[PDB]
Amino acid sequence: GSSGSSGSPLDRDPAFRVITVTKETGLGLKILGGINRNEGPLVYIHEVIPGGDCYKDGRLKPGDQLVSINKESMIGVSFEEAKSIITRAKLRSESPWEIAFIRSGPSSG
């Protein structure tokens with residue numbers, strides 16, 4: 001059957017949500033954590049820079065756990081890497097920004 005449980009490096013989350021942010025100038029998003037950093041190994045939104053693509057979206061916020069941007073991996077990655085991807089992303093292209101993270105919170109009742 002299936003083997004694992006206890007603990008694992010990679011494993012898609014149940015509340016894993018994926019959205020898209022209208023790309024115009026560039027990502028303009030900050031990340032936190034890093035297998036080397038203290039906030040890691042998980043990666044989260046350090047802060048939404050005022051004047052970015054996501055900034056306008058709002059869907060995302062500072063503190064949310066990221067998963068992958070554009071088409072890379074943010075889970076269990078190097079703080080510099082995740083950040084290196086944003087600026088390395090397509091940028092100034094035609095397709096929007098592929099944002100993947102986990103969404104889940106108390107709503108109503």
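Heads up, residue numbers simply count up from 1 along the chain you see.
Method reported for this entry: solution NMR.
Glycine is treated like the rest: Cβ placed from N, Cα and C.
Under DSSP, the residues of the domain 'PDZ' (15-101) split into helix, strand and coil as follows: 15 helix, 27 strand, 45 coil. Sequence annotations record features per position, and here Swiss-Prot assigns domain 'PDZ' to 15-101.
Sequence-distant contacts of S93 (mutagenesis position), defined as residues of its own chain at least six apart whose C-beta falls under 8 angstroms from its C-beta, comprise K23. While the structure shown retains the original residue, Swiss-Prot records the mutagenesis experiment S93 to F (Swiss-Prot position 97) with this note: No effect.
The annotation that Swiss-Prot gives for the mutagenesis experiment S95 to F (Swiss-Prot position 99) reads: Abolishes phosphorylation by PKB/AKT2. Here the Cβ of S95 (mutagenesis position) has 9 other Cβ atoms within 10 Å, regardless of which shown protein chain they belong to.
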